[PDB]
There are 2 protein chains.
Amino acid sequence: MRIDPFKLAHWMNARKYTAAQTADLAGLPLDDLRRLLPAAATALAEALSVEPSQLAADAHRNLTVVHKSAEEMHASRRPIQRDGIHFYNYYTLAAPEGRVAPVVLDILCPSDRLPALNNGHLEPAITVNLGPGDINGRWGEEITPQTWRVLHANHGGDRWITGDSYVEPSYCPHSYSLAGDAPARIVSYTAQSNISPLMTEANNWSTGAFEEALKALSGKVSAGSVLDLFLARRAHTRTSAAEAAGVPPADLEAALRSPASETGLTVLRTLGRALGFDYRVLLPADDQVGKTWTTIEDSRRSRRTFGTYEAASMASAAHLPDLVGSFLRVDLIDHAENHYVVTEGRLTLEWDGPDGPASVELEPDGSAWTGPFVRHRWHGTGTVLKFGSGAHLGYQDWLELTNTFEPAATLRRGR
Amino acid sequence: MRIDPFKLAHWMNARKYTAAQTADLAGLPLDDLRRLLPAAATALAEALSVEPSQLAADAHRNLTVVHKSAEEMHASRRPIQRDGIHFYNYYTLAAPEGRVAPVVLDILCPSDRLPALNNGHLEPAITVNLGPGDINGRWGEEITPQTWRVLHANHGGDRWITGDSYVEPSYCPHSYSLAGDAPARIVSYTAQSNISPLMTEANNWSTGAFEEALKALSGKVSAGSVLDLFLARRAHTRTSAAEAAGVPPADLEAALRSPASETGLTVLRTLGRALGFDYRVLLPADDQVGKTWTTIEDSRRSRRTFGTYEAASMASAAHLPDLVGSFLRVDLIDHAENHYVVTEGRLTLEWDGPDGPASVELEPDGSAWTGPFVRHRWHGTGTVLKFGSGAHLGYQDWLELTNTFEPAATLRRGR
């Protein structure tokens, strides 16, 4: 239940209080405050008109690597009953205490029973078939080629590519059953929802404002619809904006029909510079299980050398840049979190942490987590699944970092 | 100290617990849980392995408009002593309880004393001279045309444009003094820092990982540097990525030297679709007080009719799309928060809230705040300053919303 020096300094600055004034208002010793930069937190919070949790330090500090043995993973087993049967077993992989743990599931609904759907969940997930058996994927109430498809297990020789993979779309109910008698496990790996922070806030808005938001977000969310909101925000019309930027009304209209044509882009960037906004968010993204479906063959075809490793791709979606998965056959450094699970061999994960070089040996079902920018490597022979998620550094952070003067210096200052 | 139904449901889903199991684990009545969807929070938190603040509802729910009379603003006056003199008076404008309030400052450092600098602050701010006197802006220890410039007050007839405005850059120390005998006030309006959530997390990383991050963020943060991080993340090299996408190595290299040429854009989008990332964050932003400096003349030149209002622009920066300011001479709906301060007239602010049509009359120095998407209007005659800030909906949210299938339906579901 500690105090974050960065958060404390922010609130002091926001209230425009000195350390002296802050100590005075909160009725605590000034030396305590200078050092912080449980009894202190409550007093500080009331003095700075914030909730104590607005001053709380993270429960986890200096985490590099967390790991979980195959034994501990097996011990985590929890049976799940659905539709009057034993439906799945859930196992949890390595994760920092309190964080969302990746899941392995035994698929136990037999081939002759339609798997009852779940309710869906906001987060998207990569789901991969570990095998050994093929499974059925279900995505709707009615059974159709659109709503019912077999996620194959690899039956051939390059088993480090374990099976088919796809992205479970946000919110749509889904379930799994065995396609035959052969048993099967999956890993379902969820990323953080990037729309979640917005929804959390929009949930607390008045109903009137919420309805207005939905209207502005209804239908086609185009270059034009978004731009018009940007303009109103700056008390501009399309007419005044084009004037301010030195752009002919007709070129603006042309730009908005084709934002990603370098003529569209030139106009929008000119407008963005004149009016104080980032044109990039006005550029088209791909229109919106078939698209992300990645077969065993797909993964075989994507095989490449990656440093000392051989790598193959799981399913991905351009709409979900923060969510990644790869098969790795056995230095690594990623710009956000990794979750790894060993599928073959006795592998050693080595990292450099606060206590110097460290390492753990993990057997199949054994798993690890690595923090953002934690340098690590795998030794041995040699198969691990590499998943990745995390808002930091996520693609939205990348947008902001490119808008930042000397990002490294800014980060250094905060710390 | 309430429970957020959305957060609770998220954690239950994340632990894969039913309502029954959750009630069981937390040892509370299942009817209480079904309804929630202080004694409950502590039990729930321990059951769901989260901190109670991960389940806390927002202190403010259903806020539409907050307001503060000129009298209450004047009552908020706090003198500030710096360099042995009475340096500023601080006044606070309308803001939700606990949020950052916009500030008005009396500038009291006389013309014959160099204004001692502050320490700087992470957030950028629009600062505008309210007059009636010209002031000195200071941005460095040594006095130069780069570090010392007069922020003029409007001495002429269209006083609704109050004076010069500029953006105080992130972190750089600054201060103000009178340029002459005439007194002067400023408004300094801060937006949320969009890099703040990242810094908060990076602060808790091990020193090793933090240093690695700074390396990856050091120097020119280009299309190429960012792409290479995206590739490593997906266990790709430039060679394998170009192969996977069907793109010749030479076209990729050409794309990276000119990402915003529609040939660059075509290559990067192709790569993004094949590899599962958003090409838009790879596109150039403007390279990085002279640039944002907005004179009285500038603001006069930008005058336009905006519905029933006449509007003029304050300073803006394309690097800061969430931060806005306008002079308004007297329906309004914005996609994020507004802070308004009356500079002339007895004006009526009308809004539609949870209790139906509401309104407040405000005189000069009287101020208001409006939530995102709160429909409102000003009546009377007629000058108000319109500021805008807010992460939701901010430009990063706009990037994510364009990556979302049926954003309106997703939002409706969360609520």
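Numbering of chain A is taken from Swiss-Prot, so the residues present carry the numbers 1-37, 46-296, 300-341, 349-433, in order.
The backbone N, Cα and C atoms fix where each Cβ goes, and this holds for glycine too.
The substrate binding site annotation in Swiss-Prot covers A:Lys16, A:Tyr98, A:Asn126, A:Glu176, A:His182, A:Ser196, and the record cites a large-scale study or a structure entry as its basis. Annotation note: A:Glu176 (substrate binding site) sits in a strand segment as assigned by DSSP. Using a 10 Å Cβ-Cβ cutoff, A:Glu176 (substrate binding site) registers 24 neighbours.
In sequence order, A:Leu125, A:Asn126, A:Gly128, A:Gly145, A:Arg146, A:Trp147, A:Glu176 make up the list of same-chain residues 6 or more apart from A:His182 (substrate binding site) whose Cβ falls under 8 Å from its Cβ. A:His182 (substrate binding site) falls outside any helix or strand according to DSSP and counts as coil. Marked as Fe cation binding site by Swiss-Prot on the basis of experimental evidence: A:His129, A:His182.
The domain 'HTH cro/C1-type 2' annotation in Swiss-Prot covers A:234-290. Taking DSSP states H, G and I as helix and E and B as strand, the domain 'HTH cro/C1-type 2' (A:234-290) has 43 helix, 0 strand, 14 coil.
For A:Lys16 to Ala, Swiss-Prot lists a mutagenesis experiment annotated as follows: Abolishes 2-hydroxyethylphosphonate dioxygenase activity. Shown in sequence order, the list is empty: the chain has no residue 6+ apart in sequence with a C-beta less than 8 angstroms from the C-beta of A:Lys16 (mutagenesis position). According to DSSP, A:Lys16 (mutagenesis position) is assigned to coil rather than to any helix or strand.
One mutagenesis experiment named in Swiss-Prot is A:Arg90 to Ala, and its note says Results in a much higher apparent KM for 2-hydroxyethylphosphonate. Caanot be saturated in (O2). Classification of A:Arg90 (mutagenesis position) by DSSP places it within a strand.
A mutagenesis experiment is reported in Swiss-Prot for this position, A:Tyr98 to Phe, and the note states: Still able to convert 2-hydroxyethylphosphonate to hydroxymethylphosphonate and formate; however, in contrast to wild-type enzyme which consumes O(2) without a loss of catalytic activity, the rate of consumption of O(2) gradually decreases until the enzyme has lost all activity well before substrate has been consumed. According to DSSP, A:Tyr98 (mutagenesis position) is assigned to a strand segment. Within 10 Å of the Cβ of A:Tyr98 (mutagenesis position) there are 17 other Cβ atoms, across all protein chains.
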Nearest of the recorded positions (A:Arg90, A:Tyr98, A:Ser196) to A:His129 (Fe cation binding site), judged by Cα-Cα distance: A:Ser196
Flanking Cα pair A:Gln296 / A:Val300, between which 3 residues have no modelled coordinates, distance in Å: 11
Least buried by Cβ count (within 10 Å) of the recorded positions A:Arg90, A:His129: A:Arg90
A:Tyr98 (mutagenesis position) versus A:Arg90 (mutagenesis position) - Cα distance in angstrom: 13
Cα-to-Cα distance of termini bounding the 8-residue gap, A:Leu37 and A:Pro46, in Å: 15
Between A:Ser196 (substrate binding site) and A:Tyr98 (mutagenesis position): CA-CA distance (Å): 10
From A:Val341 to A:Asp349, where 7 residues lack coordinates, the CA-CA distance in Å: 12
Secondary-structure category, per DSSP, in which A:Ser196 (substrate binding site) falls: strand
Subset of recorded positions A:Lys16, A:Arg90, A:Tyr98, A:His129, A:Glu176, A:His182 within reach of chain B (CB-CB under 8 A): A:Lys16, A:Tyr98, A:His129
Conformational class of A:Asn126 (substrate binding site) under the three-state DSSP mapping: coil
